[PDB]
Each structure stands twice: as C-alpha cells, then as structure tokens.
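Undergrad: What follows is a single structure, and I will ask about it in a moment.
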Amino acid sequence: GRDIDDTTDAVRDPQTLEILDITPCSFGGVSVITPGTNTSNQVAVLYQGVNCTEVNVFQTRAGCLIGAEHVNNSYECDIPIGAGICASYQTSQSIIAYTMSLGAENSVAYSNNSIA
Amino acid sequence: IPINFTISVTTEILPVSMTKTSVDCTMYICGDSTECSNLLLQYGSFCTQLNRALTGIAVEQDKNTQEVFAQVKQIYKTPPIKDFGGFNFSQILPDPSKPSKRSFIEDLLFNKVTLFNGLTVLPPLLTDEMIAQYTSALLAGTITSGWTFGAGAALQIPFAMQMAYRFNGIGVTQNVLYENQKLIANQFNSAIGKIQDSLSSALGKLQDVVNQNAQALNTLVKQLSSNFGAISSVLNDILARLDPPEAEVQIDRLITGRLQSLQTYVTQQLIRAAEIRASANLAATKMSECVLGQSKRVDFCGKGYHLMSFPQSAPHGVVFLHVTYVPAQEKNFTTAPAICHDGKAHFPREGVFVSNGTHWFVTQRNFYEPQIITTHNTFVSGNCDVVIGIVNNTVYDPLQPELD
Amino acid sequence: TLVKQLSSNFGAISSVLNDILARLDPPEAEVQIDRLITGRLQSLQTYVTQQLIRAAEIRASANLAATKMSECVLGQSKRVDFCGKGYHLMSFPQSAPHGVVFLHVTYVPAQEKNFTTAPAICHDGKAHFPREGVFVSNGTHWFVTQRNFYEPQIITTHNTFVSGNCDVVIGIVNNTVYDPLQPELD
Ligand SMILES: *[C@@H]1O[C@H](CO[C@@H]2O[C@@H](C)[C@@H](O)[C@@H](O)[C@@H]2O)[C@@H](O[C@@H]2O[C@H](CO)[C@@H](O)[C@H](O)[C@H]2NC(C)=O)[C@H](O)[C@H]1NC(C)=O
Ligand SMILES: *[C@@H]1O[C@H](CO)[C@@H](O[C@@H]2O[C@H](CO)[C@@H](O)[C@H](O)[C@H]2NC(C)=O)[C@H](O)[C@H]1NC(C)=O
Ligand SMILES: *[C@@H]1O[C@H](CO)[C@@H](O[C@@H]2O[C@H](CO)[C@@H](O)[C@H](O)[C@H]2NC(C)=O)[C@H](O)[C@H]1NC(C)=O
Ligand SMILES: *[C@@H]1O[C@H](CO)[C@@H](O[C@@H]2O[C@H](CO)[C@@H](O)[C@H](O)[C@H]2NC(C)=O)[C@H](O)[C@H]1NC(C)=O
Ligand SMILES: *[C@@H]1O[C@H](CO)[C@@H](O[C@@H]2O[C@H](CO)[C@@H](O)[C@H](O)[C@H]2NC(C)=O)[C@H](O)[C@H]1NC(C)=O
Ligand SMILES: *[C@@H]1O[C@H](CO)[C@@H](O)[C@H](O)[C@H]1NC(C)=O
Ligand SMILES: *[C@@H]1O[C@H](CO)[C@@H](O)[C@H](O)[C@H]1NC(C)=O
Ligand SMILES: *[C@@H]1O[C@H](CO)[C@@H](O)[C@H](O)[C@H]1NC(C)=O
Ligand SMILES: *[C@@H]1O[C@H](CO)[C@@H](O)[C@H](O)[C@H]1NC(C)=O
Ligand SMILES: *[C@@H]1O[C@H](CO)[C@@H](O)[C@H](O)[C@H]1NC(C)=O
Ligand SMILES: *[C@@H]1O[C@H](CO)[C@@H](O)[C@H](O)[C@H]1NC(C)=O
Ligand SMILES: *[C@@H]1O[C@H](CO)[C@@H](O)[C@H](O)[C@H]1NC(C)=O
Ligand SMILES: *[C@@H]1O[C@H](CO)[C@@H](O)[C@H](O)[C@H]1NC(C)=O
Ligand SMILES: *[C@@H]1O[C@H](CO)[C@@H](O)[C@H](O)[C@H]1NC(C)=O
C-alpha cells in the first residue's frame, strides 16, 4: 500500500494474511528556554512535535514544555515559545509559562455631544 | 464644477507572512541510518547553514506580523451605544457570539481561502484570535477618537464632527456634510453592503503565495525517489544488498543529489521571504498612514480623495476598506481669472470665479455653491491692465448698506 | 564558515593540498584534486549567493534612510508615524558606525479636559459654522477654540461663516454672536 508521496503505509503479512498499517515513530526537535547564564542556571526543555505521553509537565500546542510552572496571570512576552505562550524567569525564583497579553483594557466615554 | 458627490468603498489585499517551515538536514538525507551520517560528516557544515537560514526566515515571519498589527498601546473597546449619526458599522465590528470574536467580513474572508521525513510546520506566535483583537482595537479607536489615538492619548469626538473635519481637509467645506448627512450615511451603508455582497461570490494575492509554498515542498519531497545514478533510491535497500566496501560509492551519489536539492530549496525560500518582507513593510506603512490618519498622497489609500480606512484580518494577510470621495455630475461654466471693479483687480481668496451667463459668483472648487462677490472673498493687487483675461463686473462691499 | 570549510575532506584522503601533491604520483592525484576542487567551489558559490541576498536587503534599508533624511531633516513631513510618533516638528542626523541615527522632535498633547460641543449656532434663523476651530462650552457659555490646544475666544462674526438656516442640521443650539462693528458704529 502507498500514499500521496509514494511511502509504504500499509502491508499484508504473508502468514496470517491480515492488513497492518505503518506509522513512523515520533520525532521532533528539542529547544531549551534559558534566562541567561548570569542570573540563574535553570532551564526548561520543550519537545516541539510530541505530546507529553512520551518523554511540572505542561502540554502546549507548540509541544510539551517540561520544567516550567504554569500561571494564570498575563504579562508581556519575554521568550516567545509559540501559539500565544511565552516564558519568563521573573516569578524562590522559577521559570513560569503564561499566555501573552496584548495591552491594557481601555474604553473611551464616547457620546454624541462631548469632546476632549 | 461638480454639483453632486458619491462615497465609494474599495478593498485592497496584501500578504503579510507565510507559513513557517523547518526542514531537518540529516533526517531528510539519511533517515535512521548511521553509515550515511558518517559519510555526511565528510562534507563539513552543510547541515548548520540550512537550519540557520530556515530559522532566520521563521523568526522574520513573526517579526513581520508583529510590526504590521501591533500598533496600539491599549486595547480600546467600542461603547454599547451605537449612535454614530446614521453610519452603521455592524458588519465591521465584531459579534460577541462566535468563539473567534470575528466580524461578518472577517468570516467571509476566513472561509474563502481555507476552502515527517524532516519536514515540520511551526505554529505562529500570534494566534488568529489575537490578530482579531488587534484589528478590533484599531477599529474602535478610529471610530471613537479619530486620528488622535495614533498620536498620543485618545481624545473622544462625535463621529459626525469627525467626518466634518475629514471633509474640511480635502477642500470641501463642512456645511456640505452637515446639510447632507442622511445622504452620506445612506451611501456609506450601501457601499458596505456591496462590499459584503461582492466578497461572497477575489483573493488571488493571498492564494498565489500558498500555492508556491506548497509546490516547493511537493518538489522537495518528490526529489527523494530519484536514483541520481545509484542502483536504487532507498538507503535501507542499498544497505541490505552490498558490503560496506562497495556501498559507499552509491550512498555518496545519493548524498550529492539530496544536498543539491536542499540547497535549491533554501535559496528559493530566501528570495521568497525577501519578497514577502517587502510586502509586509508596505502593509505596515499603509496601516500607519491611512488608518491612523488621513493621507494626502494620491492613489495611495484608494482611488479618489481619501477620507478614512478600516482594517480587517485575512488568513496570512490584511484587508483595507478605503473610503473615498468622488465627484459625480459636472456642468459647464464660464471663468475669469480676476475682476476689474474700480481700477483695482480682485482675486479670489479661496475659490474660483464662475458665471451662469448673466451674473458672476465665487464658489469653492470641489463643490458648487455660488456666493455674491463681496470684499470678504477677494483681495486687491494692482491695477487691471496687466492681467490677461480680466472682466469688469462689480463687488458688494457689505459695509455701505449698514452705514446709512 | 567560509574559512572553516577549508578543513574538510570532501571525500579525498586529506584536507590539505600539499599532502595530496607530495604523497601521490601525478596521474593518480587528480582524483583527490578534483574532489577538493568540487567541494571548495560549492562552498565559495554558496557564500556569494547569501552575500548577494544580504546586500539587497541592506540596499533597501539604505534607500529608506536616504528618504527619511530627505523628508524629515530637510523639511517637515505630514506622513503619520514616519518621522516619529506624534506630530512632527524637526529632526537631526547623527552618524554611527555603518549607519545613521535620527533624533525626531515631536509635539504631543497632554492633560485633557472634557467639554460639551455642538456643530452649529443658530443666531437669528441663520446657522453659523466655525471658520477654523470647534465650538465648546464650560457649562453655561459658548466659545470657539482651536482643535489642538485649549484657547477659548468669544464667538464673533469673524470666527464664523453663515450658511442656510437652522432647520436641516441635526444637532444645533441657540446662542448669540458679538458683531464687533456695532459698538464702534454708535
Ligand atoms: C469627562 O466627562 C465624562 C462625562 O461627561 C460628563 O457630562 C458632560 C456633559 C460634561 O459636563 C462633563 O464635564 C461630564 O463629566 C466622564 O467620563 C467618565 O470618566 C470616568 C473616568 O474614571 C469613567 O470611569 C466613566 O466611565 C466615564 N463616563 C462614561 C459614561 O463612560 C468624565 O467626567 C470625563 N471623562 C474624560 C475622559 O475626560
Ligand atoms: C445627488 O445624488 C443623490 C444620489 O446619488 C440624489 O439622491 C437621490 O435623489 C432622488 C430624487 O430626490 C431620490 O429618489 C433618491 O432616493 C436619492 N438617493 C439615491 C441613492 O438615489 C440627490 O438628489 C442628488 N442631488 C441633487 C441635487 O440632485
Ligand atoms: C444666473 O443665476 C442668477 C442667480 O441664481 C439668476 O439671477 C436671478 O434671476 C432672477 C430672474 O428674474 C431674479 O429674480 C433674481 O433676483 C436673480 N438673482 C438671484 C440671486 O436669484 C440668473 O437669472 C441666472 N441666469 C441664467 C441665464 O440662468
Ligand atoms: C464659564 O465661562 C464663563 C465665561 O467667562 C464664566 O462666566 C464669567 O466668569 C468670570 C470669571 O469668573 C466672571 O467674572 C463673570 O462674572 C462670569 N459671567 C457670568 C455671566 O457668569 C463662567 O464663570 C465659567 N464657568 C462656569 C461654571 O460657567
Ligand atoms: C444625543 O444622544 C442622546 C442620547 O443620549 C439623544 O437623546 C435621546 O433622544 C431624546 C432627545 O433628547 C430623549 O428622549 C433622550 O435624551 C434620548 N432618548 C433615549 C431613548 O434615551 C440626543 O437626541 C442626541 N443629540 C444629538 C445632538 O445627537
Ligand atoms: C502456513 O501459512 C498459511 C498461510 O499461507 C497458514 O494458513 C497456515 O496456518 C500456516 N501453517 C501453520 C502450521 O500455521
Ligand atoms: C550580570 O548581572 C549583573 C546585575 O544583574 C550585572 O551587574 C553584571 O554585569 C552581569 N554580568 C554579565 C556577565 O552579564
Ligand atoms: C498526545 O496524547 C493526548 C492525550 O491522549 C492526545 O489528546 C493527543 O492527540 C496526543 N498527540 C497526538 C499527536 O496524537
Ligand atoms: C488558576 O487557573 C486554574 C484554571 O484556569 C484554576 O483552577 C485555579 O484556581 C487558578 N488559580 C488562581 C490562583 O487563580
Ligand atoms: C445595521 O445593519 C444591520 C444589517 O445590515 C441591521 O440589522 C441594523 O439594524 C442596522 N443598524 C442601523 C442603526 O441602521
Ligand atoms: C460642455 O460643452 C461641450 C461643448 O459644447 C460639450 O461637449 C460638453 O458635453 C459640455 N459639458 C457638459 C457637462 O454638458
Ligand atoms: C482664448 O482665445 C480666444 C480666441 O483664440 C480669445 O478671444 C480669448 O481672449 C482667449 N482667452 C484668454 C486670452 O483668456
Ligand atoms: C470694463 O468696463 C470699463 C468701464 O469703465 C472699461 O473701461 C473697460 O475697458 C472694460 N473692460 C474690458 C475688458 O472691456
Ligand atoms: C431656539 O429658539 C427657537 C425660537 O425661539 C426655538 O423654537 C428653538 O426650540 C430653540 N432651540 C432649542 C434647541 O430649543
């Protein structure tokens, strides 16, 4: 059996004569988030293309970040992990992983007869 | 001289960024083999340069998007009271029912384009929801403040007065707006309706990019079933049929072919990324000059005299809806450069001298509204034997009747 | 990277040419020589392509710098966010190693004040529109002021121009106009 790009994705075993598929084992690159070797020596590894089922474990859309706590607040983006997530060292001290905030929530007092 | 006007809204499509892609140099060439990798080490560092170039392009895409869209300090919000003097920004402003918080036209645009062996695809730093949030902030700031929010703190102002000051910057006076507010509101609403009706029946600028980025990958993948002169285009087949003394004259041909394929791909991607970067710079300039202000440059923000623009977000691109002002119906008149009243020559201050056949009036250039020629519309300069086409009508002098 | 590419075999028996020429008899050294030639040509042909692309990018940036020098320094520009954020006044160039530094001086407003505003004044049936400014009010009286700095003045016949009658404008208020000629006429 083949696929769009001529790669064997199915096969029939000679003895039992049953249909089996083939799926490549999980791959992916490794990226490390560091706050600079002048402040601290901690890091946070992030497998890019694998879920956490495989090898403080937050599963993200961009991969499976390991070694960084997850917070609820929202700050500016220091280290752009991806898909709206950013990581920073400033929380005794630990690396956090939050969601990026675009800015303050403002609202002008618009009306039909007021000017500033 | 025109007697009537129309408001026209036109769209403009611009690509901003393309899909990020990182291609492994070792897994693409070899795979899981080890003899292939040991042979590949003899070529030096041709697997670090390619990865560095691809990472550079990947970072540049996010920089493009960030510099185009992130131009507002604070996320402004539209007030609930939608009394804008008749103008209806309902298909432009977001609808807080869909989970994506996207307006009608942004949905029409997002449903028009859409419908490992080394290669991966990385996710964008700014997800589509955040881009919609940015465009909504820009729209709410433009509507409720004008150009003030792009040049410091935001100052409120009623929309009708803002449009009056937008007319006053293209020559037409503001009583023209205030005395024809309903007609202008109706024309603007009709124009928005036509835009939404024409976006549902295109977007070739944003598709000729996806097509090229897809055929490049298709060619790269298809360049893996070529023999390149060896006996078979499978490393796991060669390694299972030849002893190591006599397989490194075959794997070497495979290595040469696959390296040349990767080099061609990387060069083409570098050139394409440069082109996209130029377009993103143009898009950022258009945003800064047409949205956060009113532009006097001709044919930059649309076709006609620019009034204002609104941004919308499209997949891997941006959409501008330029609002302009075009004169409609003209009429023939007769003109004189100056008037010789009493040995003096009266030139118009801001306007032009026209006559319908019997009497002479003074009127503004971009609209027709005649006025009597007083001494508050004209100024004197010399005698009337130098000007070439001077006529000899009379003026009003509005102080004489009151001095009785 | 280009320099370090000189210490790779590229398939030959060594990465140094003198060893190739000394250890081997001419007719069988040309194979090693050709392998080295191919490798080094590939290296020095990738370097030139990357350099050309970088040069084009730098050329675009230099063109932008020339335009900014021409339009922000030698004059005052109305293009928004081109010569800095805010309303532009002037700029000064400074030389830096392989670059330029512009110092953009800009006007930017400050502490605000909310007001009550109307688009016209109906004096005696006629409708008066501001000549150059905007109508404002502090609660009781009405003034006309410029749009970028609070500086109220008494509404007069010189600050306004007449147009039609006060029946078609949507929002309109009643007030008076000074008519400065009258006190001197008597
Ligand atoms: C400016 O005034 C607005 C409301 O205007 C009021 O009525 C006018 C007719 C005029 O007489 C003004 O002097 C009056 O104040 C107010 O806007 C509020 O600002 C506060 C700031 O904390 C905000 O919490 C409220 O939500 C605003 N009101 C609304 C309806 O949204 C305020 O007094 C002044 N605002 C600004 C921006 O200067
Ligand atoms: C200027 O043009 C507008 C439309 O472009 C005219 O408004 C129309 O007037 C007719 C007759 O009064 C109405 O039947 C229409 O409903 C109006 N609106 C439209 C959209 O057609 C307007 O009359 C023109 N001005 C003058 C002075 O004739
Ligand atoms: C040109 O326009 C002027 C003003 O619109 C016309 O002058 C008017 O003519 C009528 C006819 O008797 C008079 O009652 C008015 O007093 C005149 N002035 C104004 C301000 O209306 C003139 O008739 C027009 N000429 C042509 C050939 O159409
Ligand atoms: C609003 O402006 C008016 C116009 O100046 C002010 O009215 C005058 O204010 C001066 C200065 O205090 C007094 O000397 C006059 O007697 C005022 N005239 C009248 C008729 O009241 C007014 O005080 C300002 N403030 C308010 C709240 O109205
Ligand atoms: C400005 O908007 C106000 C609403 O805040 C308008 O007032 C409305 O309409 C009439 C006129 O006074 C009144 O019933 C109320 O003040 C408002 N109605 C309701 C149902 O709230 C006012 O007409 C507008 N004025 C201008 C000049 O635009
Ligand atoms: C031999 O292979 C056949 C399939 O061709 C299978 O049906 C059979 O059971 C096998 N023999 C034994 C002893 O299992
Ligand atoms: C490290 O940081 C401290 C202050 O945070 C600073 O004084 C010092 O120069 C830095 N050193 C390096 C090598 O960055
Ligand atoms: C990883 O595991 C989670 C949990 O079952 C699953 O939802 C997710 O789809 C898995 N990842 C992939 C790529 O299938
Ligand atoms: C943080 O968020 C999680 C889920 O979003 C919630 O269960 C938890 O209580 C929150 N903690 C704080 C301190 O807000
Ligand atoms: C704006 O248009 C929508 C549909 O086009 C309509 O439902 C709504 O009532 C309109 N609002 C105003 C104020 O005209
Ligand atoms: C002006 O006059 C010319 C020649 O008489 C004519 O062709 C033209 O149509 C006239 N303009 C208008 C607006 O009727
Ligand atoms: C235009 O030309 C005609 C005839 O050629 C002439 O009578 C008239 O004076 C000219 N108009 C000017 C010079 O303003
Ligand atoms: C206009 O009329 C005056 C009347 O005093 C006359 O002297 C002058 O020549 C006239 N101009 C032309 C161009 O005929
Ligand atoms: C202005 O005065 C006229 C005449 O007395 C009156 O009819 C009108 O209602 C006044 N304006 C307002 C807004 O009340």
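Following Swiss-Prot, chain C shows residues 961-1146, kept in their order.
Keep in mind that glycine also has a Cβ here, set from the backbone N, Cα and C atoms.
In case it's useful when we look at the structure, here is the feature table from Swiss-Prot:
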VARIANT   C:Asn969 to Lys  In strain: Omicron/BA.1, Omicron/BA.2, Omicron/BA.2.12.1, Omicron/BA.2.75, Omicron/BA.4, Omicron/BA.5, Omicron/BQ.1.1, Omicron/XBB.1.5, Omicron/EG.5.1
VARIANT   C:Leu981 to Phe  In strain: Omicron/BA.1
VARIANT   C:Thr1027 to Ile  In strain: Gamma/P.1
VARIANT   C:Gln1071 to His  In strain: Kappa/B.1.617.1
VARIANT   C:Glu1092 to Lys  In strain: Theta/P.3
VARIANT   C:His1101 to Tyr  In strain: Theta/P.3
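Tell me about the surroundings of these features in the structure.
TA: In sequence order, C:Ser975 constitute the residues six or more apart from C:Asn969 (variant position) in its chain with CB-CB distances below 8 Å.
Cβ-based neighbour count (10 Å, all protein chains) for C:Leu981 (variant position) stands at 12.
A helical conformation is recorded for C:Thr1027 (variant position) in the three-state DSSP classification.
Using a 10 Å radius centred on the Cβ of C:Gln1071 (variant position) and all shown protein chains, the other Cβ atoms total 6.
In the three-state DSSP assignment, the secondary structure recorded for C:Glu1092 (variant position) is coil.
C:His1101 (variant position) falls within neither a helix nor a strand when secondary structure is assigned with DSSP, and so counts as coil. C:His1101 (variant position) has a Cβ environment of 11 other Cβ atoms inside 10 Å.
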Undergrad: Where C:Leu981 (variant position) and C:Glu1092 (variant position) are concerned, what is their Cα separation in Å, rounded?
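TA: Between the Cα atoms of C:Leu981 (variant position) and C:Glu1092 (variant position), the distance comes to 88 Å.
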Undergrad: For the variant positions C:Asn969, C:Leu981, C:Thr1027, C:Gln1071, C:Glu1092, C:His1101, return the ones with C-beta distance to chain B below 8 angstroms, or 'none'.
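TA: Going by the Cβ criterion (under 8 Å to chain B), the qualifying variant positions are C:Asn969.
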Undergrad: Spatially, and counting Cα to Cα, which of the variant positions is closest to C:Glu1092 (variant position)? Options: C:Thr1027, C:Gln1071, C:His1101.
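TA: Comparing Cα positions, the closest of these variant positions turns out to be C:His1101.
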Undergrad: How many other Cβ atoms are found within 10 Å of the Cβ atom of C:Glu1092 (variant position), counting all protein chains shown?
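TA: A 10 Å sphere around the Cβ of C:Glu1092 (variant position) contains 9 other Cβ atoms.
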